Structures are given as C-alpha cells and as structure tokens.
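Heads up: the structure comes next, in structure tokens.
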Amino acid sequence: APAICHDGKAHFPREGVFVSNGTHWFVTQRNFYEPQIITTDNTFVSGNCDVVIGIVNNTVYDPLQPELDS
Amino acid sequence: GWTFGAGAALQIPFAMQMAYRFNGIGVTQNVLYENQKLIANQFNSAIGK
Ligand SMILES: *[C@@H]1O[C@H](CO)[C@@H](O)[C@H](O)[C@H]1NC(C)=O
C-alpha cells in the first residue's frame, strides 16, 4: 500500500516501501529484502488521510513510549 | 520502471513508480499523492497538445 493511517494524519516512509506478508506490516529498501519494524523514526507526516488513495489502517510504534514512564 | 532494464522484470504499482521520480528530483513524495488528479488531467491534455 502507499500509506498507513495512525490518527487522522498520514505517514510516509523516508525511503523504500511498505510491505506486508499478511501477518503484519513492515518497511524495506527496494533493492534488497530485509524487513524492519515500523517505527516513528522511519516515516514522517504530511497533510491528512482523506486526500490520498489506497491508505490502510494500523498503528505506529514509538520507541520512546515504553521508556517515557521512567 | 527500471527493474527490467536492470535484469529480470519486476511488477510495481504505477503510482508508486511515479513517486520515485519526484523523489529523484528532490521534491517530497507527498505532493504526488495530494495532487494526482491534477497531474493526470495535465498529462492527458498534453497528449492532446
Ligand atoms: C485496485 O483496483 C480494483 C479494481 O477496480 C479496485 O477495486 C481497488 O479499489 C483498487 N485498489 C485501491 C486501494 O483502491
């Protein structure tokens, strides 16, 4: 898919493309397959979701979220 | 796109292909998604030209 909704806003990968094996969703570079966990620091935000076509539903994990409670 | 020129061909959705060109000329890829309709209308009208 081209993009994934998180909360109202859209997200796009910095490089490579988003892929899915049916189980989950990941991001990878286009010339060599090596899937990676989708994180905040691999994508960035622009506009809202209603503009774009083909967007899907998921959640973006924040590495800081489980450690901000410390 | 360029994959077949590299070697064994690989299919890819067309809009994704258009995205990486704009990545190649320095513009952020969100512009294409936000104005696909205008881009398509201009391309067809240019074919008319
Ligand atoms: C892809 O093409 C099919 C056939 O019309 C269509 O049903 C589908 O909605 C298209 N994909 C998206 C994300 O809209």
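Following Swiss-Prot, chain A shows residues 1078-1147, kept in their order.
Header says: electron microscopy, 4.5 Å.
Cβ atoms here come from the backbone N, Cα and C positions, even for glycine.
Around A:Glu1092 (variant position), a 10 Å sphere centred on its CB holds 12 further CB atoms from the protein chains shown. Annotation of the natural variant A:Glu1092 to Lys in Swiss-Prot: In strain: Theta/P.3.
The note that Swiss-Prot attaches to the natural variant A:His1101 to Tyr is: In strain: Theta/P.3. Look at A:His1101 (variant position): DSSP puts it in coil.
Annotation of the natural variant A:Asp1118 to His in Swiss-Prot: In strain: Alpha/B.1.1.7. A:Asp1118 (variant position) falls within a helix when secondary structure is assigned with DSSP. Around A:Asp1118 (variant position), taking its Cβ as the centre, 9 other Cβ atoms fall within 10 Å, counting all chains.
Counting every protein chain shown, 11 other Cβ atoms lie within 10 Å of the Cβ of A:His1101 (variant position).
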